[PDB]
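Student: Sharing a structure with you now.
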There are 2 protein chains.
Amino acid sequence: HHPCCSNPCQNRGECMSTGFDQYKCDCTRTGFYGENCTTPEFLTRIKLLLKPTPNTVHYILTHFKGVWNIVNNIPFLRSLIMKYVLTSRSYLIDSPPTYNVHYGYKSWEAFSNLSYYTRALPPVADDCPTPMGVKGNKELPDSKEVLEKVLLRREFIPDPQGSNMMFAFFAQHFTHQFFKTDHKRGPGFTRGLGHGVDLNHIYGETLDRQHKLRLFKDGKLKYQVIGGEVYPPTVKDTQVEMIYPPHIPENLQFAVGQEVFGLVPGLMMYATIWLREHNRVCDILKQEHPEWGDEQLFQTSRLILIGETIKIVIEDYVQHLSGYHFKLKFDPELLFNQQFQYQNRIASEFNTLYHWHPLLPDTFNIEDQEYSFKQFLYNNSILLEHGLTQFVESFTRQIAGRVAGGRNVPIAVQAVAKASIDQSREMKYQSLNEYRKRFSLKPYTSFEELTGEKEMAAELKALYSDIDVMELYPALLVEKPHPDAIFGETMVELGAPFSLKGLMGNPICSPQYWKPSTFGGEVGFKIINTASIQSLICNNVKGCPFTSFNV
Amino acid sequence: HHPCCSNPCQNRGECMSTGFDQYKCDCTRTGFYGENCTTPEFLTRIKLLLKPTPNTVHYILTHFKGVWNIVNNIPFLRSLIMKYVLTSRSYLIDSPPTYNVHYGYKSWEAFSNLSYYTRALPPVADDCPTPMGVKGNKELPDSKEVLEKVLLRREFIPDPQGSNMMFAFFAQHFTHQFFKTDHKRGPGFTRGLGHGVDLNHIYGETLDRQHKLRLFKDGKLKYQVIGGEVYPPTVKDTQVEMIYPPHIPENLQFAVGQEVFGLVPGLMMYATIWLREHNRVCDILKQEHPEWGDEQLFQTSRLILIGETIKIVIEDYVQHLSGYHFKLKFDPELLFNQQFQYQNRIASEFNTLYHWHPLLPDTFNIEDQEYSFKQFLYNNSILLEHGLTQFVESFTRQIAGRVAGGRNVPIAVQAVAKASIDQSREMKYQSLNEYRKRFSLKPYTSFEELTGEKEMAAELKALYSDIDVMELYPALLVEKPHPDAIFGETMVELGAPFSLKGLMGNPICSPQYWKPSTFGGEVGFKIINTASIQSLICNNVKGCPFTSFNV
Ligand code: COH
Ligand code: COH
Ligand SMILES: *[C@@H]1O[C@H](CO)[C@@H](O[C@@H]2O[C@H](CO)[C@@H](O[C@H]3O[C@H](CO)[C@@H](O)[C@H](O)[C@@H]3O)[C@H](O)[C@H]2NC(C)=O)[C@H](O)[C@H]1NC(C)=O
Ligand SMILES: *[C@@H]1O[C@H](CO)[C@@H](O[C@@H]2O[C@H](CO)[C@@H](O[C@H]3O[C@H](CO)[C@@H](O)[C@H](O)[C@@H]3O)[C@H](O)[C@H]2NC(C)=O)[C@H](O)[C@H]1NC(C)=O
Ligand SMILES: *[C@@H]1O[C@H](CO)[C@@H](O[C@H]2O[C@H](CO)[C@@H](O)[C@H](O)[C@H]2NC(C)=O)[C@H](O)[C@H]1NC(C)=O
Ligand SMILES: *[C@H]1O[C@@H](CO)[C@@H](O[C@@H]2O[C@H](CO)[C@@H](O)[C@H](O)[C@H]2NC(C)=O)[C@H](O)[C@H]1NC(C)=O
Ligand SMILES: CCCCC/C=C\C/C=C\C/C=C\C/C=C\CCCC(=O)O
Ligand SMILES: CCCCC/C=C\C/C=C\C/C=C\C/C=C\CCCC(=O)O
Ligand SMILES: CCCCCCCCO[C@@H]1O[C@H](CO)[C@@H](O)[C@H](O)[C@H]1O
Ligand SMILES: *[C@@H]1O[C@H](CO)[C@@H](O)[C@H](O)[C@H]1NC(C)=O
Ligand SMILES: *[C@@H]1O[C@H](CO)[C@@H](O)[C@H](O)[C@H]1NC(C)=O
């Protein structure tokens, strides 16, 4: 078998076979040496003695509310802290990207082929004696048994952090610009070739699709007016291909950037809000620049919406998830005297960890109605009937499920949760503990340490035998959550660096783009710098209902 | 007409219209303020006073051989100076890239559409009152007149720097991996989507093409053996599309990575040399890793060849071009504590300035034969008759033509030179002095200052009237050369920053790639770090003939 099956190299050292039975570890720039790169260099000793744990940094940020109140009101210090938040997470992600599902070693093919998701850890070799390498049993536990024992929802568990349905649907809408698995090719492949926040879910992935969605007047996107309200145009009008069941009538087949957004009225809500926003920004730009043509109005509006999106994701969305008392800041300038790569490649593990189906409720509560999954799926009538104002009011009110803590996956989507495990295995993911070490965390020594609890730990020990063969995805869903939090430590420590890179990596955050002239001057720049989830809703939804990401 | 037609913004300020008749300059991070970014900040006023001119720096680097002899032999000093050399340029190229032929303002379409060449300066707006903005006559001079008066070769002018045909054909082969204009779409479009040193001219732009060229045994490329000599395989055997006129014998229809390489036996010489090198690197790696498959052998060899290419381009090719007494070094480690983006986008102006058709001789002298263009074009028969050994010996001995200094473009390729001019105009290039200002050079004040002479200066003045509307491409070919040099100041100052970025930007230069394990261990790594144009020929050409880029 492959000599590297046992994952012998530690601390980011690269394994390489040196014969049928032998390996070598490349220890370059890791700060360690020896056969397995475990012997610390002197300066590394001093850094390991000094640097605080992830769980210490997290306490400070989630406590001392009174001190953060001082810090948040002093611009110099807020900037300084935000700088730290950005740069600490930096060295964790390979940029330029490295491995993918087919390449456990660097190659030009892996670098150059954008159809692949990248990989934070190489896949387990095809010939390894166990699924995880050398440890554990010959087969992993049946995914069905794993799902049923510790993942599936008994009683609904509300998110103690107070996440609402505006948050769950925003998460779904936002992330589906860059998680677009190409099922024709396989789970390690993506159709999101821009690899980040390019708003293709509004504008289309291809220029052909963008042009069918565009009005070609005033920079705008096509739309229709139903009962005085602006909604996306139809499939029959744009000739834009969308995914709908056969029985969905012509008038209810809305056409938007991302082919799947007719699945859920929650997604169509956000699709409508953002289409309105784009056309709203066109109106503003036209006032500032009566001399501009359609193409410049369109392109400039797009850039402004990319900035709004990054702004919102950091300052409302990430802010809410973090539970930090410190006020996060979207300021590209903080990175201007740092080493940082303005480029991104979406990691497969970023997709996997983002399978937050526990967020979904048992029913979808809009006004006085309580819709089942059967009723909610593919029903845009629900949207037209109630209206966007009622959708926002209702979803702002309705609490989401806890993600970590185990047993919170709604039964309606059990097939989807099983697929994340199966697909995880098909893509040959390494173990939870391998991923924890890759992200500077101590491996878990037992299932009890992982769950924080006794009953689930025992199911898992009976299923997996060894903690070092526990899989990443189920673990994220069963993990001991932070105190009163939606997530546990592994989700946060893996998620945040991937997030930082997708957000700050965007070319609009680079010095040559981050100028008022890129956005049509000071007014356009200001739209970016004052954007929020509330203003997005307020500016585009009748009656300006109150909103946020918590109940 | 567009209010930015006159190009009022200086010092890299950005121009933006604010109404039909007004503009605003964006001076962010330029070091200047005021209406056209012409007033220097205090620190800028100081930076200017002290910073040496490019001609001063050029003089220092081409004199004091006795000091450079010391510096070249003290590794620490050599690295310091090279670090300066690499970082002085840097800040001159927009990366992430910005403009293109269709976008004179930043847009997502320009950022993301890899089919375009990028642009160091935005195009002149379509509605400007004169071809170059507002200066000059309503029509530029007839391109045939410019070509005939100041470009076409009367007597052959030899390169006073001693460049040979090994150099000339090296330039053509190397640059045709990234200058691959998509004539189906227009001059501003490329088929080289990898945008740099990917070695697609050897391996193919697409996976379909690569797979047809590969042997699928031991990582190797397919080949044929004619008279005991290894040559590229045929169109018939591989089903690889090549450009050949109908009359070419089947076995002389060689198939290689780049479709136009059958055009010149000169190019097919290097295609054969590099094909040999790849299969040779396979043999070494197979010996090191008898446990590896064909796929890993191929990919690792590819990475090694990319490293070899960059190494040779810096230390032999650029070294020779530069005229420096200082020895340039290929060492990615020098940028690890620097700010630098590991990405590149090929600029249209880099393509334009690289039209060095004056390098070409009047005849091609191999052994005792003198070949005319008509005889040499498409004649791989010449290659087989004489052999690679005689090709190298002959090409090492034959002098190339001077590029600047005027009147040295061979009439055999007059259509190509005319096209360079016509295409510049179709792509709406800004004028020479606009390009000089973009690259930190004083604009030329007269045609006599540009040429250093009187006769061409007078023809150019009668043709163009104003120096401020002189065009880039003809200017590079008539420019007064550096003392006893092949080029003028404008070629070096524009060319060098584009080069750095295309060489150091490559992902193999990034800290996560620049490790022995990336190249299959110390043995792969050392092939890169000891590569030279002499070693390339020595290892792959029968009899190990002496070679170099100068006669
Ligand atoms: C971020 C939170 C989130 C939410 C709230 C959410 C809400 C919902 C929802 C109710 C609104 C339904 C009916 C579904 C149903 C699905 N989801 Co999500 N999904 C979410 C994150 C994801 C992600 C990420 C993927 C992977 C998408 C991809 O790769 O294309 C996904 C994939 C899926 C798939 C395809 C899985 C497969 O077979 O490969 C289905 C079906 N699901 N999801
Ligand atoms: C670098 C020096 C150099 C040399 C030595 C050289 C040597 C020779 C040569 C030798 C016998 C011949 C017959 C030609 C003839 C041509 N060259 Co060059 N070329 C050179 C630099 C270039 C560049 C750069 C282009 C643009 C290619 C593109 O953009 O596709 C080019 C383009 C061309 C074209 C039209 C573009 C196309 O259709 O591909 C012809 C015809 N030529 N050239
Ligand atoms: C990026 O990687 C993709 C996966 O390797 C690759 O897609 C693959 O491309 C090949 C070659 O074009 C396809 O093979 C096809 O052609 C062969 C030989 O003629 C047939 O026998 C096959 O049936 C097939 O039609 C593969 O189908 C395809 N593999 C997939 C989709 O998984 C992309 O081409 C790569 N992208 C780039 C830009 O090179
Ligand atoms: C890269 O940017 C390219 C430059 O615009 C772009 O090429 C253009 O593609 C469009 C749409 O695919 C073509 O326009 C089409 O318009 C109508 C359809 O209603 C047809 O009748 C036309 O024949 C044509 O298909 C343009 O012709 C084409 N422009 C060219 C080739 O110069 C690329 O599509 C962009 N690439 C990406 C990845 O977006
Ligand atoms: C190198 O790291 C590896 C860890 O996998 C070690 O390999 C061995 O570890 C055990 C102790 O010597 C032995 O029982 C095994 O034979 C072997 N492991 C396997 C899976 O074959 C090795 O000890 C480490 N060496 C150093 C210097 O610490
Ligand atoms: C700097 O920017 C330029 C823009 O061109 C300059 O405008 C020009 O002023 C000239 C001197 O009087 C005029 O001859 C000319 O009318 C005008 N150019 C055009 C095309 O309108 C601005 O005056 C100057 N501003 C400052 C403050 O220096
Ligand atoms: C293209 C991908 C980039 C966009 C993704 C953006 C956000 C995804 C959000 C969260 C991922 C998972 C966990 C992060 C939770 C809290 C962050 C605190 C750390 C920080 O303060 O950073
Ligand atoms: C990393 C090396 C780059 C630094 C070079 C520093 C000084 C170079 C001096 C002169 C170079 C001469 C001419 C420039 C014109 C074309 C570039 C050719 C190299 C390439 O095709 O790329
Ligand atoms: C082989 C070159 C063809 C050029 C012929 C047409 C252009 C005439 O051009 C003339 O050429 C003369 C001789 O070099 C010069 O003295 C003149 O300055 C130039 O205008
Ligand atoms: C569709 O949703 C609507 C709400 O307007 C509901 O009345 C109807 O029952 C739903 N149809 C299905 C198939 O569930
Ligand atoms: C082909 O090149 C050969 C030299 O081997 C030469 O004799 C012959 O004239 C060339 N063919 C043409 C069409 O010039």
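Every residue number used here counts from 1 along the chain in the order it is shown.
Every residue gets a Cβ built from N, Cα and C, even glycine.
When I checked Swiss-Prot for this same protein, it listed these features:
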{"type": "ACT_SITE", "residues": "B:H176", "note": "active site, proton acceptor"}
{"type": "ACT_SITE", "residues": "B:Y354", "note": "active site, for cyclooxygenase activity"}
{"type": "BINDING", "residues": "B:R89, B:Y324", "note": "substrate binding site"}
{"type": "BINDING", "residues": "B:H357", "note": "heme b binding site"}
{"type": "MUTAGEN", "residues": "B:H357 to Y (Swiss-Prot position 374)", "note": "Impairs peroxidase and cyclooxygenase activities toward 2-arachidonoyl glycerol"}
{"type": "MUTAGEN", "residues": "B:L500 to A, F, P or T (Swiss-Prot position 517)", "note": "Slightly reduced activity"}
{"type": "MUTAGEN", "residues": "B:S548 to A (Swiss-Prot position 565)", "note": "Decreases acetylation by SPHK1"}
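How buried are the listed features, and what sits near them?
Tutor: DSSP classifies B:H176 (active site, proton acceptor) as coil under the three-state reduction. Close to B:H176 (active site, proton acceptor) in the fold, though at least 6 residues off in sequence, lie B:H201, B:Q258, B:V260, B:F261, B:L267, each with a CB less than 8 Å from its CB.
The Cβ neighbour count for B:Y354 (active site, for cyclooxygenase activity), using a 10 Å radius over every protein chain in view, is 18. The DSSP secondary structure for B:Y354 (active site, for cyclooxygenase activity) is coil.
In three-state terms derived from DSSP, B:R89 (substrate binding site) belongs to a helical segment. The number of other CB atoms found within 10 A of the CB of B:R89 (substrate binding site), across every protein chain shown, is 18.
Cβ neighbour count for B:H357 (mutagenesis position) (all protein chains, 10 Å cutoff from its Cβ): 21.
Every protein chain considered, the tally of other Cβ atoms within 10 Å of the Cβ of B:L500 (mutagenesis position) stands at 22.
Cβ neighbours within 10 Å of B:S548 (mutagenesis position), excluding its own Cβ and spanning all shown chains: 16.
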Student: Mind giving me a neighbour count for B:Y324 (substrate binding site)? Other Cβ atoms within 10 Å of its Cβ, every protein chain shown.
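Tutor: The answer is 18.
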Student: Just to verify a number: CA distance, B:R89 (substrate binding site) to B:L500 (mutagenesis position), in angstrom, no decimals.
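Tutor: Roughly 8 Å, rounded to the nearest whole number.
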Student: Which one is it, among the recorded positions B:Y324, B:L500, B:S548, that lies nearest to B:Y354 (active site, for cyclooxygenase activity) by Cα separation?
Tutor: B:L500
Student: Rounded to the nearest Å, what's the C-alpha distance separating B:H357 (mutagenesis position) and B:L500 (mutagenesis position)? Just drop the number here, would you?
Tutor: 23
Student: Roughly how many angstrom lie between the C-alpha atoms of B:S548 (mutagenesis position) and B:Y324 (substrate binding site)?
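Tutor: Counting only the Cα atoms, the answer is 16 Å.
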Student: Considering only the recorded positions B:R89, B:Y324, B:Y354, B:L500, B:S548, which possess a Cβ situated under 6 angstroms from at least one atom of ligand 2?
Tutor: B:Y354
Student: Going by DSSP, give the three-state secondary structure for B:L500 (mutagenesis position).
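Tutor: Its secondary structure by DSSP: helix.
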Student: What does the structure give for the C-alpha distance between B:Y324 (substrate binding site) and B:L500 (mutagenesis position)? Integer Å is fine.
Tutor: 16
Student: So which of the recorded positions B:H176, B:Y324, B:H357, B:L500 sit close to ligand 8, that is, with a CB under 6 Å from an atom of it?
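Tutor: From B:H176, B:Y324, B:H357, B:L500, counting a Cβ under 6 Å from ligand 8 as near, the near ones are B:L500.
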